[PDB]
Amino acid sequence: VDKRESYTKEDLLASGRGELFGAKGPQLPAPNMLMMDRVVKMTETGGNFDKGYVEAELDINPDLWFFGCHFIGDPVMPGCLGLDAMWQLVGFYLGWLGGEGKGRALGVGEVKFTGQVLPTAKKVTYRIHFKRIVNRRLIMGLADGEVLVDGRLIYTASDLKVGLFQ
Amino acid sequence: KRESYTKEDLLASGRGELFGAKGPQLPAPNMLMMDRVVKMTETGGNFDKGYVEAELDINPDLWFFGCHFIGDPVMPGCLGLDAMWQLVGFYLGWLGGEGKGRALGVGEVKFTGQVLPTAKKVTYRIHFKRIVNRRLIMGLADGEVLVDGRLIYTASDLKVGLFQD
Amino acid sequence: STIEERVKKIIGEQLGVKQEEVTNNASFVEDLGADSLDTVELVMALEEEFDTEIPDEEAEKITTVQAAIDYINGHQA
Amino acid sequence: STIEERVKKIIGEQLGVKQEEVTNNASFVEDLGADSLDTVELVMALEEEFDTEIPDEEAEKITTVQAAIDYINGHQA
Ligand SMILES: *C(CCCCCCC)CS(O)(O)CCCNC(=O)CCNC(=O)[C@H](O)C(C)(C)COP(*)(=O)O
Ligand SMILES: *[C@@H](CCCCCCC)CS(O)(O)CCCNC(=O)CCNC(=O)[C@H](O)C(C)(C)COP(*)(=O)O
């Protein structure tokens, strides 16, 4: 795969169809599980451990499906979907490096939610700091993640683990 | 109070019509991740401080199977984790807690198997460790997710709170 | 170290401040910026550091650095 | 030889099998119930416990209990 350093929504929708990193590369979920609109930065080095960095964004609009049901009369972005974005981005990064296989989340260490995303927000930002990539029969990525809303840190996740499997 | 809840009761919960006007609400479809609560007790569970067991019927028509992923359907792990947060919060409401539910975090989550559309039923087991009744009401618990009797996910130190204003 | 300095450290990291901020008269919510989650977590962190259980009715009164110190020194120092 | 026993301890925990099953010439995949994930985590557990980094394809050759034992011996002395 010809690495680019950023991707548009159309690139991400192509990823969901299996048409961004070739058929053997991992796919992102399609909407409504896709939790990013764009990938704004991707590097092989950098990040807190100098072993890789990804940054992505999601535009916030009161018409997003999850505001209507979580909860009725009390809209908030589900924390689980922010966490999924982070798993999605780890898997995407494994694909970007050239890993082949189906993407699967394997787990996470500590997650802390300390603030919320309301429908009046502009933009959620995801930051992923890679710690290790294991290239074995299972390809696995290990990272820490952060979720910010309009510049304000609101979620953290230690030891996100995603793999690509045959 | 009841010790079990039907699909209709959980839909009532999402409209804020099951517990009090002031009790927490479950998410409505399509974020509601259970069809029923089978058992709820104040004792019991691995720590003898509370237990919840709930289920989700698996059908290939469920919305998430079509998009995650196209050509490779599997239940998102994040949604099983949300069921566990939903149940911890539901439990706090069941005890009479007032406020809006909010997930606060989790300690460690391991996914060791998957839910395919060919599966029949997912079972959630929540084992309460501690309830803190302060301005925030907080519940702490371990969770297990099983599919057709086999353990596939574990989560330690699920934290959920009920808050005011 | 002394009970006073271990309590201050926990308060510091829990609330995201360094010691010069953690003055004995400092109130967790009014002075140090804590929300309802931070205070619950802080008292639990105290239970763990000093291996003692604090009931909720007691925990509710621990609202300043000095009150935490006094509580720990009083049960059972 | 704290090594041989400590390694058997780690393998038993990681693969969630009994002490009895961790024989020296047992295969993680064939004999024990190890998948691709248990295997990665296994090796990473050996790295963390004994303080030694070993690239991915030094692993993928550690297939049995004897191999894990044998490998770490040389890297410990
Ligand atoms: C939906 C899932 C919650 C399941 C509960 C069901 C009970 C019926 C909503 S989310 O929890 O997923 C919201 C996203 C994650 N968490 C948050 O947004 C809250 C983060 N924490 C805070 O904002 C503060 O800690 C609060 C306001 C809760 C502190 O309260 P205090 O000052 O009174
Ligand atoms: C989709 C969202 C994840 C997006 C990340 C990838 C983007 C490209 C849904 S999940 O991944 O969350 C499904 C969650 C359940 N977890 C799994 O299904 C994988 C759990 N682990 C295993 O099943 C085993 O470890 C397996 C057998 C697959 C290991 O394989 P190995 O023997 O080679």
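For chain B, we keep the numbers from Swiss-Prot: what you see runs 4-168, in order.
Each residue, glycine too, has its Cβ placed from N, Cα and C.
Lifted from Swiss-Prot, the feature list:
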ACT_SITE  B:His71  active site
VARIANT   B:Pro76 to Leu  In allele FABA6; TS
VARIANT   B:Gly102 to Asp  In allele FABA2; TS
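Projection of Swiss-Prot feature records onto the structure.
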{"residue": "B:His71", "record": "active site", "Cβ within 10 Å": "26"}
{"residue": "B:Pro76", "record": "variant position", "Cβ within 10 Å": "18"}
{"residue": "B:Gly102", "record": "variant position", "Cβ within 10 Å": "20"}
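Proximity to chain A, taken as a Cβ less than 8 Å from one of its Cβ atoms, holds for B:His71 among the recorded positions B:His71, B:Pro76, B:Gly102.
Residue pair B:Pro76 (variant position) / B:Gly102 (variant position) shows a Cα separation of 36 Å. In three-state terms derived from DSSP, B:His71 (active site) belongs to neither a helical nor a strand segment and is classed as coil. When the recorded positions B:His71, B:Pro76, B:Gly102 are checked against ligand 2, B:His71 have a Cβ within less than 6 Å of one of its atoms. Cα separation, B:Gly102 (variant position) to the residue listed as 'active site', rounded: 33 Å.
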